[PDB]
Amino acid sequence: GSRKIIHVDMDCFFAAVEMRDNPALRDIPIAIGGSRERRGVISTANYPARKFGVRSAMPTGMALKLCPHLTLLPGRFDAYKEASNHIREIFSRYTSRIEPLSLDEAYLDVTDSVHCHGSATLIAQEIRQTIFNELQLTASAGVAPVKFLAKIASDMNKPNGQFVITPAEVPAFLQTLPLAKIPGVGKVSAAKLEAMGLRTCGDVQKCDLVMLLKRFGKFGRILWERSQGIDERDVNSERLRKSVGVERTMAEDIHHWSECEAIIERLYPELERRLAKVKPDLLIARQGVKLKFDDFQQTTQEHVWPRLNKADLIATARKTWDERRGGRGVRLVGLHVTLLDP
DNA sequence: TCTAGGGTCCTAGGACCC
DNA sequence: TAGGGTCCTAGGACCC
Ligand SMILES: Cc1cn([C@H]2C[C@H](O)[C@@H](COP(=O)(O)OP(=O)(O)OP(=O)(O)O)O2)c(=O)[nH]c1=O
Ligand SMILES: [Mg+2]
Ligand SMILES: [Mg+2]
């Protein structure tokens, strides 16, 4: 009763698209991210920049100290979305069991697949080859019996490569697998896990479920399961977006409500335009605002509201600005909408 | 170096219902 | 009849 799960993951996705579309960027360090003056971070970088230590989520001022010649790009999100549509149509030639996780990646359940003699290894190879032939972009893949192992496996032969984990190989693979490599175990959890002497799935195997349940709640059960290779999550091809958000970080902090209002006036049309693509009548469940301060504390207030409304968002931002802000500079204003359920 | 913007999921207290 | 459900809401870890 073993499933065959493929995780497919595009290599340096945004940057790979910019190199295809402008070959002059192929061999110099490049990154998509906001400028240092715009107070940006790196979205992603190519391998020449990664050589200097440039990473996703790194503040752009840090990226340039590490890599002074870094060529900074703004991002062409329609070009990326077009590549995403194409690779997802390529996935559909092999199975309809496709769960996209983002523009550039998806789980595939190929258990019931007729292609390539039921070899998930060969299906993954053929998808990567087709992606390259039709889009001139490379992808990596991971093949495993469950989601999270397949997703770990796609990172291990990057770029332009794959890795297969059989059920026979799972116990040896788990024994030394760092917990931080498990999707959903981030910095905060890994440091809390490290402080009680838990670093690897091997360590957690030597643990009692009851203790993990008391110390981490439902997260403790997931830790216990993952450390054994247990991941029963099904590939779900029916997920739908639940929210729409539009926010901006200013080059300089703002200190006057007139400035905040001015920002919202620019944000609102963008939010209405993106909402209208999915809900033309603009009917919603909740709408709300977000402020982020000088000191990086962040607050949101949102409420039941039936239809996108600019003045109510302005009013809500006014309350949050007056009430909870105490003469701090504001670095970010955001608008937010929660979509109706169905 | 100085910290984005797109999101998902979980948690928790009080309101509210019974 | 002392407590059991289920929304509302804010915050925060985490993902790409
Ligand atoms: C991780 C991350 C990705 N992204 C964007 C840019 C990435 O190219 C795109 C896909 O994310 P990832 O697949 O996580 O990163 P990647 O494709 O650039 O690198 P890799 O070759 O290691 O898979 O999502 C961000 O904007 N911010 C982030 O923090
Ligand atoms: Mg990728
Ligand atoms: Mg990815």
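One-based numbering along the chain as shown.
The deposited model was determined using X-ray crystallography, 2.2 Å.
The backbone N, Cα and C atoms fix where each Cβ goes, and this holds for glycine too.
Per Swiss-Prot, the features are as follows:
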| type | residues | note |
| --- | --- | --- |
| DOMAIN | A:5-186 | domain 'UmuC' |
| BINDING | A:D9, A:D104 | Mg(2+) binding site |
| MUTAGEN | A:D104 to A or N (Swiss-Prot position 103) | Loss of function |
| ACT_SITE | A:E105 | active site |
| VARIANT | A:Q136 to H (Swiss-Prot position 135) | In strain: ECOR 70B1 |
| VARIANT | A:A172 to T (Swiss-Prot position 171) | In strain: ECOR 45B1, ECOR 46D, ECOR 49D and ECOR 50D |
| VARIANT | A:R226 to C (Swiss-Prot position 225) | In strain: ECOR 59B2 and ECOR 60B2 |
| VARIANT | A:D322 to N (Swiss-Prot position 321) | In strain: ECOR 35D |
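Location within the structure of each feature annotated in Swiss-Prot.
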| residue | record | CB count, 10 Å |
| --- | --- | --- |
| A:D9 | Mg(2+) binding site | 22 |
| A:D104 | mutagenesis position | 22 |
| A:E105 | active site | 20 |
| A:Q136 | variant position | 13 |
| A:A172 | variant position | 10 |
| A:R226 | variant position | 23 |
| A:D322 | variant position | 9 |
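Annotation: A:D9 are the recorded positions among A:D9, A:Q136, A:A172, A:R226, A:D322 whose CA atoms are within 10 angstroms of the CA of A:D104 (mutagenesis position). In the vicinity of ligand 1, defined as a Cβ distance under 6 Å, the following of the recorded positions A:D9, A:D104, A:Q136, A:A172, A:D322 are placed: A:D9, A:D104. The 6 Å Cβ screen around ligand 3 retains A:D104 from the recorded positions A:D104, A:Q136, A:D322, ordered by sequence position.
A Cα-Cα distance of 15 Å separates A:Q136 (variant position) from A:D9 (Mg(2+) binding site).
Cα to Cα, A:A172 (variant position) and A:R226 (variant position) are separated by 14 Å.
The recorded positions near A:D9 (Mg(2+) binding site), taking a 10 angstroms Cα-Cα threshold over the set A:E105, A:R226, A:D322, are A:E105.
Separating the Cα atoms of A:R226 (variant position) and the residue listed as 'active site' is a whole-number distance of 21 Å.
Listed in sequence order, the recorded positions among A:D9, A:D104, A:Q136, A:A172, A:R226, A:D322 whose CB lies under 6 angstroms from an atom of ligand 2 come out as A:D9, A:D104. In this structure, the CA atom of A:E105 (active site) is 42 Å away from the CA atom of A:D322 (variant position).
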